[PDB]
Amino acid sequence: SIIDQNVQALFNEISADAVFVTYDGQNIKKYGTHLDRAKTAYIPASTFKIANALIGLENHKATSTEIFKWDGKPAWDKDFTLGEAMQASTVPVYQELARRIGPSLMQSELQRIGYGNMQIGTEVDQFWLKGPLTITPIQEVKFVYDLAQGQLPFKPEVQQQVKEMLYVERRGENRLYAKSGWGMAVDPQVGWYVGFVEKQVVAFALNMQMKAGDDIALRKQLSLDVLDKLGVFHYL
Ligand SMILES: *C(=O)[C@H]([C@@H](C)O)[C@@]1(C)CC(S[C@@H]2CN[C@H](C(=O)N(C)C)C2)=C(C(=O)O)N1
């Protein structure tokens, strides 16, 4: 198992506490510098957009065609669909969607699907940013695995729509879907890179500590390097 050694070697460069989890539908595997992160709960931050889009489309609070118009209050200073907002990571668009859903519906939907600790507190548009909603990397990886397979408790066409919002690139006929996250409001700060590769499916979740001034592109660069070494997503 020199593949594992090659992966671990990648993390010898990274000074931050990091775990990388993979899920192929049967096996959970863990790599990185602090493996206990995989079973620790952190705020989902921008990764919550996935569940937010799902709940919203499911409950007729938006469509994938609808334009969320900018209200003129100051980057993200333009009109976005939910898909455009996903890849741009436009928080205010998804805050608006959260406010359309409302605390009662949000709470019951998170409970219904068993997302993380299923806690929203009192602010319906901040709970994934400041807490108290938390989720383990293992939970995230299983979540996005089911999304890829269309086996979440949502309408099939809803899952397909949200799934394709996460599309990043393809190599041959292998497809990468991914969503990054950087929770700055919490201490310590958490970084996410969650997604999956469609050949069979391999879901993955990078989860690591972040500090002000860190390289924003590190999460993706690291994950792609890991996926290549695993042979899950080879470089072209
Ligand atoms: C969600 O993960 C996060 C939300 C909480 O803003 C988000 C969208 C911010 C970033 S980093 C982005 C790059 N430059 C900006 C900045 O320096 N600030 C503080 C305005 C923020 C990410 C990310 O995943 O990189 N996600």
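Just so it is clear, chain A uses Swiss-Prot numbers, and the residues here are 38-111, 116-240, 244-280, in order.
Technique stated in the header: X-ray crystallography, 1.9 Å.
Every residue, even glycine, has its Cβ placed from backbone N, Cα and C.
In the structure as shown, the Cβ atom of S83 (mutagenesis position) sits within 10 Å of 22 other Cβ atoms. Per Swiss-Prot, active site, acyl-ester intermediate is recorded for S83, and the stated evidence type is experimental evidence.
Annotation comment: Swiss-Prot describes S83, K86, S130, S221, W223, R263 as beta-lactam binding site. Non-local neighbourhood of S221 (beta-lactam binding site): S83, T84, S130, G232, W233, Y234, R263, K264, each in the same chain, at least six residues away, with C-beta under 8 Å from its C-beta.
According to DSSP, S83 (mutagenesis position) sits within a helical segment. As a published mutagenesis entry, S83 to A appears in Swiss-Prot alongside the note: Reduces catalytic activity about 500-fold with respect to nitrocefin. Slightly reduces thermal stability.
A 10 Å cutoff on Cβ-Cβ distances gives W169 (mutagenesis position) a total of 29 other Cβ atoms nearby, all chains included. Experimental mutagenesis is annotated in Swiss-Prot for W169 to A, with the remark: Reduces catalytic activity about 5-fold with respect to nitrocefin. Reduces thermal stability.
In Swiss-Prot, a published mutagenesis experiment is listed as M225 to T, annotated Reduces catalytic efficiency about 100-fold with respect to oxacillin, and about 5-fold with respect to penicillins and imipenem. Reduced to three states, the DSSP call for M225 (mutagenesis position) is coil. Within 10 Å of the C-beta of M225 (mutagenesis position) there are 13 other C-beta atoms, taking all protein chains into account.
A mutagenesis experiment is reported in Swiss-Prot for this position, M225 to A, and the note states: Similar catalytic efficiency to wild-type with respect to penicillins, oxacillin and imipenem.
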* Among the binding-site residues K86, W223, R263, which residue has its Cβ surrounded by the fewest other Cβ atoms within 10 Å? -> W223
* Spatial neighbour of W169 (mutagenesis position) that is closest, considering only the recorded positions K86, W223, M225 and their CA atoms -> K86
* Structure fact -> Of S130, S221, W223, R263, the binding-site residues with C-beta less than 6 Å from an atom of ligand 1, in sequence order, are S130, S221, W223
* **Å between C-alpha atoms of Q244 and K240, the residues bounding 3 unmodelled positions** => 5
